[PDB]
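Read the structure below first, then the notes.
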Amino acid sequence: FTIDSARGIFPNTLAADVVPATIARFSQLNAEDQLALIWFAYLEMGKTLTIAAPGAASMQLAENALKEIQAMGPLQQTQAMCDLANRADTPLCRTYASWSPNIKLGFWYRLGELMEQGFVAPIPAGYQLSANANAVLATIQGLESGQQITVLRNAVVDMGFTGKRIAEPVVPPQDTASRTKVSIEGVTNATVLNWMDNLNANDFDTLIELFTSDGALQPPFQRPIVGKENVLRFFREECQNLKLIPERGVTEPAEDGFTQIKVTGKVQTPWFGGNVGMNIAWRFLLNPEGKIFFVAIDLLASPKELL
Ligand SMILES: CC1=C(/C=C/C(C)=C/C=C/C(C)=C/C=C/C=C(C)/C=C/C=C(C)/C=C/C2=C(C)C(=O)CCC2(C)C)C(C)(C)CCC1
């Protein structure tokens, strides 16, 4: 096996590829249409989904950029937002690109509050979406909540212009005594259980020791992240305060004393908590010693993809 060939394990797993499909359609749109479409999606979603407040540390890291935009005239505020959507090369776009996803999301969270209040230039009153934009919004509004929030996150992350990396502080791992242990029907594999339990405890230093030196983690609709340095950085930047709720799985032999394990269940992001349960598969390829050579995390097409 190579990392790129391991991508093919459990090929019956039907991923929600409508998500990258919809992001590709979104990316073609006029910048003003991109901003208006997300405004409309965000307003409707907020009627039933409450977004968690951005962390204090995140907001502090975004404060100077938010103040710069708040100080602009309305025309310049709209232009700054269009620059981000267009991935234009500007100082603000380079600052934005240096940020972790959570800082980018917190930035837009605060601009959305200020736009609702009228302190930052809002989407024009009675703005009508382009033909392509109206259809992209219709697609988004027809998706399950877990797919909707993934489209919005991916759209936000893709903005700005690419390097110095700015991320939230890493909260210390959960005290041992208060930690939960997951149970998975059909899976007792210590590596898989330790994966779930250490991620639920934000214990990234214990988690990274489960990998081979050349091992990779593949997040939903992303290329594999390869090697302990890159995987640990990903954990520390993006993987704080998740709740993994694995349900059931299957354990099979693979080539050369390797083991392949597929688990299905749900994950909660701290942005939505129990309000959005994303249907997830984990696909593990373990070496004979039980180290992770490859683990993929897939957003599933529907609840019918759960085992
Ligand atoms: C832009 C914009 C606006 C504001 C937009 C805002 C404010 C959007 C906010 C969106 C948010 C807050 C979305 C959050 C989504 C989070 C997700 C989808 C998280 C998923 C996590 C997963 C699936 C993790 C799974 C993993 C597992 C289980 C592992 O085992 C290993 C690690 C890992 C792979 C990470 C306004 C309105 C102003 C209009 C103008 C433009």
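The residue numbers of chain A are those assigned by Swiss-Prot, with the residues present covering 3-164, 169-313 sequentially.
If you check the header, you will see the structure was determined by X-ray crystallography, 1.5 Å.
Cβ coordinates are placed from backbone N, Cα and C, and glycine is handled just like the others.
Here's what Swiss-Prot has on this protein:
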- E34 to A: Alters carotenoid specificity, <40% quenching, decreases stability of OCP-R, accelerates OCP-R to OCP-O reversion (MUTAGEN)
- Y44 to F: Acts like wild-type (MUTAGEN)
- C84 to A: <40% quenching, decreases stability of OCP-R, accelerates OCP-R to OCP-O reversion (MUTAGEN)
- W110 to S: Incomplete conversion to red form (OCP-R), no NPQ (MUTAGEN)
- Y129 to F: <40% quenching, decreases stability of OCP-R, accelerates OCP-R to OCP-O reversion (MUTAGEN)
- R155 to L: Able to convert to red form (OCP-R), no NPQ (MUTAGEN)
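A Cβ distance below 6 Å to any atom of ligand 1 is met, among the mutagenesis positions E34, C84, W110, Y129, by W110.
When the CA atoms are compared, the mutagenesis positions lying within 10 A of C84 (mutagenesis position) are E34, out of the candidates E34, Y44, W110, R155. When the Cα of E34 (mutagenesis position) is compared against those of the mutagenesis positions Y44, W110, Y129, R155, the shortest separation belongs to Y129.
Under the DSSP three-state reduction, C84 (mutagenesis position) is assigned to helix. Counting every protein chain shown, the number of other Cβ atoms lying within 10 Å of the Cβ of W110 (mutagenesis position) is 22. Each residue contributes its Cα atom, and for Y129 (mutagenesis position) and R155 (mutagenesis position) those atoms are 23 Å apart.
The chain break between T164 and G169 spans 4 missing residues, with the CA atoms of the two ends lying 8 Å apart.
Same-chain residues at least 6 positions away in sequence with a Cβ under 8 Å from that of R155 (mutagenesis position) are, in sequence order, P103, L107.
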